[PDB]
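Engineer: Before we start, here is the structure in question, set down as structure tokens.
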Amino acid sequence: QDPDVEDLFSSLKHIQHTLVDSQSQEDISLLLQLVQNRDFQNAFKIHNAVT
Amino acid sequence: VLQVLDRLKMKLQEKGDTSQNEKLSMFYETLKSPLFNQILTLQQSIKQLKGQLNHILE
């Protein structure tokens with residue numbers, strides 16, 4: 001578990017459990033997929049480990 | 001999409017929830033970051049070469 005990935009994932013889940021309108025639900029679902037994607041995560045971790 | 005992040009930030013403001021203002025902006029800046037974009041692009045290129053290899057192997 002990468003604390004940065006998890007912190008971001010948690011923030012997104014909070015949004016998903018707060019905004020109930022249809023567009024927000026679709027938008028957040030897309031962002032959760034992105035954050036769940038292995039390619040995104042590899043770039044994300046490396047980026048953070050260098051800054 | 002930066003438009004999605006932007007819209008979500010605004011909808012949260014409207015609800016009176018600013019707990020994610022900073023988190024979203026940081027996420028936003030990372031996705032727009034030159035370093036991040038260079039890393040993404042390069043990793044996809046390496047990913048494609050590895051796929052070419054796997055293919056070659058029968």
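One is the number of the first residue shown, and numbering goes on along the chain from there.
If you check the header, you will see the structure was determined by X-ray crystallography, 2.1 Å.
For all residues, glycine too, the Cβ spot is worked out from N, Cα and C.
The note that Swiss-Prot attaches to the published mutagenesis B:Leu8 to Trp (Swiss-Prot position 19) is: Reduces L27 domain binding affinity to PALS1 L27 domain. Listed in Swiss-Prot is the mutagenesis experiment B:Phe27 to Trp (Swiss-Prot position 38), annotated as follows: Reduces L27 domain binding affinity to PALS1 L27 domain.
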Engineer: Within the chain of B:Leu8 (mutagenesis position), which residues six or more apart in sequence place their C-beta under 8 angstroms from its C-beta?
Structural biologist: B:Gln20, B:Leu24
Engineer: Can you check which residues sit near B:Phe27 (mutagenesis position), meaning Cβ under 8 Å from its Cβ, same chain, 6 or more apart in sequence, and list them in order?
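Structural biologist: In sequence order, B:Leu5 meet the Cβ cut-off.
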